[PDB]
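Below: the structure, in structure tokens.
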Amino acid sequence: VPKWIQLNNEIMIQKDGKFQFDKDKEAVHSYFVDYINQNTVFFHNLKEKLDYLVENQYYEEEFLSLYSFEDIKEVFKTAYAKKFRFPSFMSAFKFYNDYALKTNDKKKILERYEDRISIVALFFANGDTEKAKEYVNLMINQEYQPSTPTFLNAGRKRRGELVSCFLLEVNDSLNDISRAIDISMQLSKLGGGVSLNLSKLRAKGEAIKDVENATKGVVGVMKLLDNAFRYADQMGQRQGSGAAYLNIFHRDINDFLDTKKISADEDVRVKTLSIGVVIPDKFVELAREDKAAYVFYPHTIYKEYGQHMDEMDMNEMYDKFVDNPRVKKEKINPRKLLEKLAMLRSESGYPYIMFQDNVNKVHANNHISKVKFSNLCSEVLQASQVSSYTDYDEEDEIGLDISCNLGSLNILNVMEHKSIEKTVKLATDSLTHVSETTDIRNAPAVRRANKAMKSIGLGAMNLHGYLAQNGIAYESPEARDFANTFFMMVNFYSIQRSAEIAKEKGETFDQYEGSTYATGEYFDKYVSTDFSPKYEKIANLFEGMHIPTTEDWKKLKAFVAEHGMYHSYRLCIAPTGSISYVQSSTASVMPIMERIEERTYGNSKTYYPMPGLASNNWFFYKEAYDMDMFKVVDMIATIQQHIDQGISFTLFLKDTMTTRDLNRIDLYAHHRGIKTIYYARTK
Amino acid sequence: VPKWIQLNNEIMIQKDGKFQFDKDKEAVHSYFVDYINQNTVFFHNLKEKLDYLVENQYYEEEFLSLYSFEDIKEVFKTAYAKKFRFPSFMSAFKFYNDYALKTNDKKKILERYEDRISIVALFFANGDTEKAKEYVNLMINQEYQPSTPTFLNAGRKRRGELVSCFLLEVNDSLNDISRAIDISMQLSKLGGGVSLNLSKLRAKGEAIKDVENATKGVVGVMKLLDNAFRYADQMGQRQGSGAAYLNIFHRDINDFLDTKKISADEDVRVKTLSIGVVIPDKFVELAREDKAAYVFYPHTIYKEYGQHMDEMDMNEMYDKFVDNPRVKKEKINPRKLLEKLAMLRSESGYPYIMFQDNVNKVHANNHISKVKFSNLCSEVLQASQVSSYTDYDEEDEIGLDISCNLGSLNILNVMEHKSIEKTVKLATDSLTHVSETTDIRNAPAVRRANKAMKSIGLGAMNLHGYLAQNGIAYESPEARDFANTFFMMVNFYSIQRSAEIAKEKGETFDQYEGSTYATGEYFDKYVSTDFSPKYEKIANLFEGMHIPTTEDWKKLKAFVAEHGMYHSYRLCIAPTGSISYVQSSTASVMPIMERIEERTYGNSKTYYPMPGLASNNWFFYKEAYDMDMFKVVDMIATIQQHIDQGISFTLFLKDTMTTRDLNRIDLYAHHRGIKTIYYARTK
Amino acid sequence: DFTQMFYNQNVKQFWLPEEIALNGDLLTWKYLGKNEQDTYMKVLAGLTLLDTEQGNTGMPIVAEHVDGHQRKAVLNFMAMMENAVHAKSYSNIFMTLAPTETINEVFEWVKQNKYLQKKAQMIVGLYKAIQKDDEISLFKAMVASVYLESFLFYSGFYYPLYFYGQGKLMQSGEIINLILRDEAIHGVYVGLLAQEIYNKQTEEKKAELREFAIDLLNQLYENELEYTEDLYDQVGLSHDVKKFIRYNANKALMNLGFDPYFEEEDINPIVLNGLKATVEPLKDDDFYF
Amino acid sequence: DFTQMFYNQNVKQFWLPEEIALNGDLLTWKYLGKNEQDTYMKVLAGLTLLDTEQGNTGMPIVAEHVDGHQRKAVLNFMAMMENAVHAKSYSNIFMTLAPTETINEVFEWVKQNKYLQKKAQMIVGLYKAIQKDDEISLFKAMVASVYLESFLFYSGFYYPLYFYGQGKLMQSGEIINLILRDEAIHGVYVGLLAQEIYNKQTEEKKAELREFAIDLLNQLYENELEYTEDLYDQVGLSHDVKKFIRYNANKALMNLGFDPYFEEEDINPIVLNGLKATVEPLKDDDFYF
Ligand SMILES: Nc1ncnc2c1ncn2[C@@H]1O[C@H](COP(=O)(O)OP(=O)(O)OP(=O)(O)O)[C@@H](O)[C@H]1O
Ligand SMILES: Nc1ncnc2c1ncn2[C@@H]1O[C@H](COP(=O)(O)OP(=O)(O)OP(=O)(O)O)[C@@H](O)[C@H]1O
Ligand SMILES: Cc1cn([C@H]2C[C@H](O)[C@@H](COP(=O)(O)OP(=O)(O)OP(=O)(O)O)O2)c(=O)[nH]c1=O
Ligand SMILES: [Mg+2]
Ligand SMILES: [Mg+2]
Ligand SMILES: [Mn+2]
Ligand SMILES: [Mn+2]
Ligand SMILES: [Mn+2]
Ligand SMILES: [Mn+2]
């Protein structure tokens, strides 16, 4: 057992009835005195290091060639002047095991934290030394964290794509299904998580070229996609991850759900394909009134109306579908379906729940399309247009496939530096740069939507960490007040930066003129409701920072009207799995699952306390499972009212609560305006 | 139970110790006087029938519009003038259950045998009334039988494709793999059996752009193809059938074979994809000498030499592969691999065995490409060039994917009518028409190969029926002499018709100038060796027909040199599974499995005696399992010497014999020049 | 050829009642109508009563007359599952859903019920008629046993599976599914033992045993139709239950190596949702001809 | 007052030999003398025979005649353990340690060994003499069963325990300890049932039953002495084993409610060292907040 691992395991050993949290710091020192410095490759000067990394195909020549060597050296010096120290052993371990650049033999460390941050900053700035230094100060203060793809791969020649969330629309044809399989394989090859909408696909027992009972339904397509994702597994590094979304009014919805049951046969169950269910308000109304619902055959609806079932508003179309004899449908019990969803989420955490009307009643780009499905993490909610992939030697009709750009603000570090505006604007600029530098040659609709929509996702993390280190309970009304104010400022500065980029470049996102930003509707609740903190403690937390008022929001609305907005979507709160360790932050805006988490690496045990955990804030670091899920829903809705896309919202349940409690949490989330529900993790 | 069912079951009720074969005839009468005539749909005249079939989307109106109604009436009258009667109940039952056109609800019979034959003939003639009458006389006499796709689907609006088998070359890339999956689904949707050569795909543990041990090998692609064929299953009517072919020198050859082991795990086992193994002469030489062999990693060979492992001759490059340190290889025991092949064929009948050198030592189009794999029935052996399917928005390099149209000569009916020449020429014309009117819009390499190669497959059926009905034992040297003479005549007249078509159209198949037809090498054994019958009985059997001599072959060689050949490939002997029932013929050139076969249909059981089975020819209808497989190999080699493509050669084994006997049969087949071995069916 | 394989499958399916917590069923039980609760109780009592006969007589009597140590062990294991596992499981379900007085009354009713008694006594009659060293009488009893395991239970299993497929009474439905999975393998195994006896007989004796099996099936089937209407008409399910009986009758026949008697039918989707050749090395000179 | 607790104890003791990997004994087995291996094989073969008959005959027949579904469930479970678990475990041991020919030879040896045949004849004879509704014949068979469980197995158990206690053949020894743990509770349970019948008798009848029990014990004992000498003389342990079987004879008598018959002796200290989530329906009030 290594010395740093012993020093880390000494945390659980209680002295005077208290955990030895400070010992973790010592572990970090050991982890750097015994391992990191010994296995870190050192060079006589930075010029030699850069030459070795470029020549050995570690870095890219293009992004480094935009700067003189003096500017690169100045950026590296700015990164190293902070003298950044990892506060916990797990932060440094996760960085140097997951993100630090290693030799081809994987035994030496080529990149420190400062080196990786400097390289990512130089990639972000695209030739501006001052902008690169600003990015270096942003990331070394740990105010902003690029996502795992961006942080890991920026500036590296041997790399995947910087985007890892991809949403694909699948049209109801064999050509479109095969193209979707191909694109899923190509994007998993790039290292991205792929979500596919299967609602347009006709159900099982439908007609193919006017022969009856011929379609295999969406379950056969799910089997094909599951095989494709198993095959494309990042060159045998990570398990291929894919998601499939189906509307709850699709007839296959039960069989869809049956793919996640343990009792399902081998020809029914898909193991590497996550599933999500899109639930329109009509289904919730039918379940609430206990009226029996109807699941429709999509192809009959398409033949009758010329549009797909998921392309029209089910609230106004459901009665017409039911009363139409030419539309084929099957009787179901919506309450039984809700109970089945709750039971499946209890067993396996699936499916993801998308409340379609909750997403689309605040969606700014409904003119382009309504949000029909979400991503693999159930937080990307954007307009998508299906593509018509025709036969060979025939021109395809390329639509819009969602691929947003991830990046997370560290709420604790951002707010302690009183730099919400600067961090949000710099993160928006970096996300815009990464979106502009993304070029996928095997996903035509993804590339077209990236060029047109210019959608980015700016998330936040360390919400619970910040609240606990400031003596605020996550379920307290003060925490929701802080979340409201902080995320309203984040939205304000994100919109301001998007409008500034649109003014500078002279271009907005495609079909912006029809958006609620152009019409000013988006700013309605912002020009009438003041989002300043209602509690003195939160106001003192925001001291030293200008909180945008209704007049500021009116000025921003006028600015957007005059200049437009560059990004169709700006904010989405991703789970932030492993980057939260490196940043010493709690994951996403979720409450912490455990105060101290026990992990097993190799044959060794390691202990990670939550950041800033001590005896004084032990009570404020309440575990997520012990919390009331209604108050967690309230906080997530408070944040969601300022996020244009969704939030990865995992439910944290105890083994005691039943499926009725899960359904109640889901229905309260639907009532409170929650757009997506990610997971049902049972303790 | 139906009256005809009782009459057919009365065959096995012996009277005076003999089977009541004549009862079978009675059954047909019943089957027509109680079911077919009552279930048939009669019109006032042919005009009303044709109009009803045209407007109700049963028939394509284009092929019928090329004839005036008087000509169509004359063709139908020619078909009905023969007064064709089905001699066995099973012939009529199979036609009216599998090939006769029924209504949309399948409650009535719209097409008689004469109606189907007339429609197929009118489609074949393409506006020529005299040619349509010739086709009608050829098919109503049952001298020639179009394949099941062509016979069933010719002239139908709801038809599929007339091509039975498709062969795809899969290049070593994710884009090519995805395109192969798409094309396999498209062609299975069209109803054709798809064969894919996986020998170019790099083995398991190869590098995908400098990251090693990343590839899943051919087994992952096999699983993808298996799921694709499961999904595309002819709209749920016929199970999707696919074939995978791998060279025996591929490193994955064991894992490949492990897909068919009955103890294979679900993550490896493949159940809807047939497997074939391509064995060069080098492997047989290594096994014979007991020298340990080496299987190779295709990607290392491609990197070192710039060509795929199956793209070059292993007999001359195996030592270079072994001595090359930059080529990666694994040690295997070739005798152990042969024993594994024999055990697998005993257990499940797989893999198909393709003796590559036996195919390519007489292959006429080696300049275009060597034959690297076979079809799903292991009888199509043609040159194929792999396609380079590139990224989206990039032009693809379209290669040649094999596809040929099947058609079988009924040997008994052809020789009874003394019309080898006329039947062969008319069948060649019909297959040329089927190739010309075939246009597949989702398989580009298949379309290009169909347009360029113009390859057709003219098979033969009722070899054993003709031999047994003429008092010739199938294993006798007289039977092999008859096969030699008959198939030399078939080859002569097929080459003559191909050259005549090339002369009349002024065009040959692509790259004909480099073929052995153009250089005259193909005719060598035909201009030096006489293939006239060596036995007086066979010569009497061939009386009334001009058997080509060496002078006729020299004249044909000169004619080909002057005019060329329209078809790259002309003769391939398919299994002819279910259409042999309608023709009252034994399946293909294979010996009969059983004298009387008991088949269960619905809740009833039926007995089909072999065509012409009686007391005097009971022992001439020797069952295949009771026959010496070495003499069957001799027969198949004798036929194969006159067939440019392969023959679907099924091995018929007894349970008592061991895997060593199967290996001996395989090695004798390789020694005798057998190109492919189809199945190892054990009694 | 088969006893060790069945031994393995049997012992690896071992389970105990205590593993499934039953109390959470009360959360759906309270929402069923009186007719639904009545049918469920009656079906449950029917299964309980029949399974007791199988544990006390059916399996032990067959184990007694079958020769072979390994077969006796497998049969003993199956008898154990009836008496120690299944019987306790049925009792547990009852005690959870009904008070003591209600349980006693339901069993009094089902004990007097004409259709339940007819089938119970028909099966028991054949077990009592087995004679020492007479393989014909043993075969007849095995046929009766297969009919119970693979056919007669299924008019009863229908209802718990119907609820289980709808998300109702999930804990007791899980228990029933485990029981049913045991009875399926019991039926297949006893079926193979019956085929062994059948295959030792002359052609005339075989035809006579086939007639026995079909005649017995017919008697039981006609009583099942009456049993079915008696229980399921009040909840409107009898048509679909009848399809399920015929489908399972066909499985029972196939277990006995006989052809299906009834035409193939589709089953209620809710209930569906609830539900070497000798290796010889190459010796060389096999490559030369 | 006791069946339920025996039911719970029996089912909680459930095990399969496959749970214990046996390849660890391969070396300590290889190292034993030919005499030691011979005695060991034969000892386990004698045990296999006893469990074969206890499972096939003894436990099922007693189950048939004992009244009460719970008592029958315990006896059925014990029967299953005898032939499906215990008897089979010995074959697992044999198949690991010995070549097929040695295994074949030892099973041939049980058939021709006069002491093993005599003890089987005597015990099985009493089982097959049970008459329906005749409690005295049942008592006699239960005495025989207790003597098999608590006395007769022990001439066999000695040797695996003797090795286990020296740290030899410890995986096989683990199996044997599990078997012994089962037989101890089987002997107590059957003993309690025998006492029930004995306690119903007149004093005169009781006196005769004690005579039967003691005469039977002495007859079995005298045969076991000869069996013990036959097996253990070649390994030098006969006198030690004899002390062990007398010790266990007293335990068998005690299980029957009788006083010890043999005087206490020091036993070899080596041998002593050898010893889904809950589901609720959705209410209309859960849709409003
Ligand atoms: N907690 C930590 N986080 C990150 N790096 C660390 C940490 N502890 C030590 N190191 C690394 O090890 C070096 C030694 O640091 P130490 O605590 O011994 O003193 P120092 O004054 O920071 O040293 P130096 O002269 O290297 O700057 C640091 O410069 C840094 O590179
Ligand atoms: N074996 C058969 N094959 C094909 N069609 C048959 C067969 N048997 C009967 N039919 C059909 O059923 C009709 C019944 O007539 P059948 O053969 O009994 O003799 P028919 O009335 O004297 O006239 P004909 O033989 O001249 O048609 C036939 O005309 C024919 O259309
Ligand atoms: C992407 C991917 C490829 N492969 C295998 C199958 C293909 O035959 C083979 C080639 O993939 P390619 O698509 O050719 O990958 P590449 O072109 O980026 O890499 P290279 O330059 O080396 O050609 O890699 C996998 O096994 N799994 C995968 O996920
Ligand atoms: Mg379409
Ligand atoms: Mg490549
Ligand atoms: Mn039972
Ligand atoms: Mn049972
Ligand atoms: Mn025992
Ligand atoms: Mn015992």
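By the numbers in Swiss-Prot, the shown part of chain B spans 6-688.
Just so you know, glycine gets a Cβ as well, placed from its N, Cα and C.
Summarising the annotation, Swiss-Prot assigns active site, proton acceptor to B:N380 (among others) and lists similarity to another entry as the type of evidence. Listed in sequence order, the residues of the same chain lying 6 or more apart from B:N380 (active site, proton acceptor) and placing their CB within less than 8 Å of its CB are B:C170, B:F171, B:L172, B:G198, B:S200, B:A248, B:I407.
Long-range Cβ proximity for B:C382 (active site, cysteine radical intermediate), meaning a same-chain Cβ under 8 A and a gap of 6 or more residues, is found for B:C170, B:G198, B:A579, B:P580, B:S653, B:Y683. As annotated by Swiss-Prot, active site, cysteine radical intermediate applies to B:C382.
Feature annotation from Swiss-Prot assigns active site, proton acceptor to B:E384 (among others). Reduced to three states, the DSSP call for B:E384 (active site, proton acceptor) is coil.
The Cβ of B:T581 (substrate binding site) lies under 8 Å from the Cβ of B:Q150, B:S152, B:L411, B:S413, B:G464, B:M466, B:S590, B:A592, B:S593, each of these being in the same chain and 6 or more residues away along the sequence. For B:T153, B:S169, B:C170, B:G198, B:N380, B:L381, B:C382, B:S383, B:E384, B:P580, B:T581, B:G582, B:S583, B:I584, the entry in Swiss-Prot reads substrate binding site, with the evidence type similarity to another entry.
Swiss-Prot documents B:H255 to Y as a published mutagenesis change and attaches the note In ts-A 73; temperature-sensitive lethal mutation. DSSP classifies B:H255 (mutagenesis position) as strand under the three-state reduction. Close to B:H255 (mutagenesis position) in the fold, though at least 6 residues off in sequence, lie B:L203, B:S204, B:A208, B:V223, B:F261, B:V300, B:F301, B:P303, B:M314, each with a CB less than 8 Å from its CB.
According to DSSP, B:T153 (substrate binding site) sits within a helical segment. The CA atom of B:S583 (substrate binding site) is located 17 Å away from the CA atom of B:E384 (active site, proton acceptor). In this structure, the binding-site residues B:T153, B:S583 were compared by how many other Cβ atoms lie within 10 Å of their Cβ, and the smallest count belongs to B:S583. For B:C170 (substrate binding site), the number of other Cβ atoms no farther than 10 Å from its own Cβ, over all displayed protein chains, is 27. Counting only the Cα atoms, the space from B:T153 (substrate binding site) to B:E384 (active site, proton acceptor) is about 16 angstrom. Applying an 8 A CB threshold to same-chain residues 6+ apart, the list for B:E384 (active site, proton acceptor) reads B:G462, B:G464, B:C577, B:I578, B:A579, B:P580, B:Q650, B:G651, B:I652, B:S653, B:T681, B:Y683. B:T581 (substrate binding site) carries neither a helix nor a strand DSSP state and counts as coil. Of all Cα pairs drawn from B:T153, B:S169, B:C170, B:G198, B:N380, B:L381, B:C382, B:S383, B:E384, B:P580, B:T581, B:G582, B:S583, B:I584, which the record names as binding substrate, the longest spans 19 Å.
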